[PDB]
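Student: First the structure, then my questions, so here it is.
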Number of protein chains: 2
Amino acid sequence: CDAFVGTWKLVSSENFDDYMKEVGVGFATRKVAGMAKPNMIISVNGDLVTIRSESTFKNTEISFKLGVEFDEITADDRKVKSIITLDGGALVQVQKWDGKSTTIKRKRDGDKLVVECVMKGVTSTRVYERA
Amino acid sequence: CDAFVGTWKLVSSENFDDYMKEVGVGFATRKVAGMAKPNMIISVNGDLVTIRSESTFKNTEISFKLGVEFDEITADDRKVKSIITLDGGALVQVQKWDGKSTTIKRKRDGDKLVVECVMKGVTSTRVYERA
Ligand SMILES: [Cl-]
Ligand SMILES: [Cl-]
């Protein structure tokens, strides 16, 4: 997780709005959430990994430890139980709620941070780049 | 809780710059902090409680459960071990780190929300009101 430390800006974004409706995000919200250009900020402090996302939509932040599951209240106001792991080079976050489950993958490609979000079939791709 | 849920704006501060130097914050960052008028958002989602602070300098979103110890990265970037309780009608937060310890009281007083911060002898006082 040392290769993720830094402030990142949103460059591209595709299949996002399609991903939202699958999770169960409201119409009016998907239009404002997807309309935003977040500023993902990852930083570590010992065993703690913080992922602060300052967007024009919401302002979320999650501090955690690898493997140890924690309570997370998503931006779209959804109480989920998340668990982030360093599976094969990437930061794989699995969010469980109401039996349902989604997966946020944060991989790396050269000078970019690629975020993948799966919600059964539909998978979004949002590319980031050092601010 | 529930008597804290809602949005609060800062309307006054006393001994904040005096209290921060005791915590150990740097002159530079101590000046920008006291110059900020943060908005403290407080919500509840089940047994989980979220207190968020939004201002011109540093944004924090601390989600927690009453009486259960949790890891927190303070705005001034300290790796503290916090624990919040409903003590005598007040949301009492205690931050332990490096042997030191600071207490943050969050009580209500009519239409106001009083925040008292104790660090040894000094005590910062900041009041908020519904947005
Ligand atoms: Cl790089
Ligand atoms: Cl009231």
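To match Swiss-Prot, the residue numbers of chain A are left as they are there, and the shown ones run 2-132.
Determination method: X-ray crystallography, 2.4 Å.
Every residue gets a Cβ built from N, Cα and C, even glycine.
Take a look at what Swiss-Prot says about it:
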MUTAGEN   A:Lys22 to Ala  Abolishes ligand-induced translocation to the nucleus; when associated with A-31 and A-32
MUTAGEN   A:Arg31 to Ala  Abolishes ligand-induced translocation to the nucleus; when associated with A-22 and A-32
MUTAGEN   A:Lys32 to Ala  Abolishes ligand-induced translocation to the nucleus; when associated with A-22 and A-31
MUTAGEN   A:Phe58 to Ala  Abolishes ligand-induced translocation to the nucleus
MUTAGEN   A:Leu67 to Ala  Abolishes export from nucleus; when associated with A-87 and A-92
MUTAGEN   A:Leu92 to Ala  Abolishes export from nucleus; when associated with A-67 and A-87
BINDING   A:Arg127, A:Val128, A:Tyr129  fatty acid binding site
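Are these features on the surface or tucked inside, and what are their neighbours?
Tutor: Taking all protein chains in view, 13 other C-beta atoms sit within 10 angstroms of the C-beta of A:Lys22 (mutagenesis position). For the recorded site, A:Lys22 (mutagenesis position), the DSSP three-state label reads helix.
Counting only residues at least six positions away in the same chain, the Cβ atoms of A:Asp18, A:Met21, A:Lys22 sit under 8 Å from the Cβ of A:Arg31 (mutagenesis position).
Close to A:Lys32 (mutagenesis position) in the fold, though at least 6 residues off in sequence, lie A:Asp18, each with a CB less than 8 Å from its CB. In this structure, A:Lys32 (mutagenesis position) is part of a helix by DSSP.
Long-range Cβ proximity for A:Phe58 (mutagenesis position), meaning a same-chain Cβ under 8 A and a gap of 6 or more residues, is found for A:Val33, A:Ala34, A:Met36, A:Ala37, A:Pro39, A:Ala76. In the three-state DSSP assignment, the secondary structure recorded for A:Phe58 (mutagenesis position) is coil.
Sequence-distant neighbours of A:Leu67 (mutagenesis position) (same chain, 6+ apart, CB under 8 A from its CB) are A:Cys2, A:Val50, A:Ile85, A:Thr86, A:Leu87.
Around the Cβ of A:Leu92 (mutagenesis position), a 10 Å sphere holds 22 further Cβ atoms from the protein chains shown.
In the three-state DSSP classification, A:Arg127 (fatty acid binding site) falls within a strand. In sequence order, A:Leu11, A:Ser13, A:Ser14, A:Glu15, A:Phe17, A:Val115, A:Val116, A:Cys118 make up the list of same-chain residues 6 or more apart from A:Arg127 (fatty acid binding site) whose Cβ falls under 8 Å from its Cβ.
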Student: Which are the residues of the chain, A:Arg127, A:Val128, A:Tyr129 excluded, whose CB is within 8 A of where the CB atoms of the fatty acid site average out, their centroid?
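Tutor: After dropping the recorded site residues, what remains is A:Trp9, A:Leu11, A:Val12, A:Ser13, A:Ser14, A:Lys113, A:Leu114, A:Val115, A:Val116, A:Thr126, A:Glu130.
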Student: Determine the Cβ neighbour count for A:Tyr129 (fatty acid binding site): the number of other Cβ atoms within 10 Å of its Cβ.
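Tutor: The Cβ of A:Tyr129 (fatty acid binding site) has 24 Cβ neighbours within 10 Å.
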Student: Show which residues of the chain containing A:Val128 (fatty acid binding site), separated from it by at least 6 in sequence, have their CB under 8 Å from its CB.
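Tutor: A:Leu11, A:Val12, A:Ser13, A:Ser14, A:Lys113, A:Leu114, A:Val115, A:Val116 - these are the non-local Cβ neighbours of A:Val128 (fatty acid binding site), listed in sequence order.
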